[PDB]
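Shown next, in structure tokens, is the structure this report addresses.
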Amino acid sequence: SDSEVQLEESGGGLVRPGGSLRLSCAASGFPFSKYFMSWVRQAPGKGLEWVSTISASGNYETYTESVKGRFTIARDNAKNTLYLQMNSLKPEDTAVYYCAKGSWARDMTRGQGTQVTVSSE
Amino acid sequence: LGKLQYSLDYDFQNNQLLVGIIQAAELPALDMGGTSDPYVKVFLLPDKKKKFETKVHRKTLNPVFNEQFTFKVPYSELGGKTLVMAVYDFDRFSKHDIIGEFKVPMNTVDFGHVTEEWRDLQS
Ligand SMILES: [Ca+2]
């Protein structure tokens, strides 16, 4: 039970195509450094989808096919913080991004979310 | 039979055994074309009451699973368990052949240290 887990994202905003954004997430209420952590997202008109996972150690990173090479996940176990660097952003990357506890599971514990819109306007 | 990289941790706050399955390397090829479709089955002996499986990684002998599974195991019972990490070859129509496995008896794990460890898979 993750009744104690708290996850707080920030860093969203409006991005022009090709631009960059860095999300961060503050985690409390569980031994952060022991858990694999993930970013997940929900785009307009789609289910929740996995974006990236980082191992507890911070040594191993995996990425969904559509963001490989463009996104980087990172963590700071001393400050219980998770990061997502997003480069070369695409309009299809528009979504609510959530930091999430564990590797991918549809019901994994998630934060409140942060909105990332990639637009030409 | 290849090698497996994993990490074993215990969340004392929540009585959670944490099994990280990082990757496997140098797996034998079980499909035509010299490849395999590996996934890992993860469960605890002797009670076998919960099993997890990684995603299937298609056409690779070096899958990077980067998944973590958790088992609610009371601290006093943890030393009676044996972790099984069994690597299977997925197939769409036939039976899934086991490639190899590595078992970790908890009565030797101390959790005095947590590391990412490589092990040779065994029959
Ligand atoms: Ca196969």
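We number chain B the same way Swiss-Prot does; the residues here are 142-264, in that order.
Determined by X-ray crystallography, 1.7 Å, according to the entry header.
Placement of Cβ uses the backbone N, Cα and C atoms for every residue, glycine included.
Within 10 Å of the C-beta atom of B:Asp172 (Ca(2+) 2 binding site) sit 13 other C-beta atoms, taking all shown protein chains into account. As annotated by Swiss-Prot, Ca(2+) 2 binding site applies to B:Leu171, B:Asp172, B:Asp230, B:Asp232, B:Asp238, with the evidence given as sequence analysis.
Mapped onto three states, the DSSP output places B:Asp232 (Ca(2+) 2 binding site) in coil. Long-range neighbours of B:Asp232 (Ca(2+) 2 binding site) (same chain, six or more residues apart, CB within less than 8 Å of its CB): B:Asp172, B:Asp178, B:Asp238. The Ca(2+) 1 binding site annotation in Swiss-Prot covers B:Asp172, B:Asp178, B:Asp230, B:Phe231, B:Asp232 and rests on sequence analysis.
According to Swiss-Prot, the feature Ca(2+) 3 binding site maps to B:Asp232, B:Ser235, B:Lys236, B:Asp238. In this chain, none of the residues that are 6 or more apart from B:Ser235 (Ca(2+) 3 binding site) has a CB less than 8 Å from its CB.
Per Swiss-Prot, mutagenesis B:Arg233 to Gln is noted as: Impaired Ca(2+)-affinity. On its own chain, B:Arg233 (mutagenesis position) has no residue at least 6 apart in sequence with a Cβ closer than 8 Å to its own Cβ.
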Just to verify a number: CA distance, B:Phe231 (Ca(2+) 1 binding site) to B:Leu171 (Ca(2+) 2 binding site), in angstrom, no decimals.
9
B:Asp238 (Ca(2+) 2 binding site): tally of other CB atoms within 10 A of its CB:
12
If you count, for each of the binding-site residues B:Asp178, B:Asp230, the other Cβ atoms lying within 10 Å of its Cβ, which residue has the minimum?
B:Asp178
Could you give the Cα-Cα distance between B:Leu171 (Ca(2+) 2 binding site) and B:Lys236 (Ca(2+) 3 binding site), in whole Å?
12
Number of Cβ atoms other than its own within 10 Å, given for B:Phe231 (Ca(2+) 1 binding site):
18
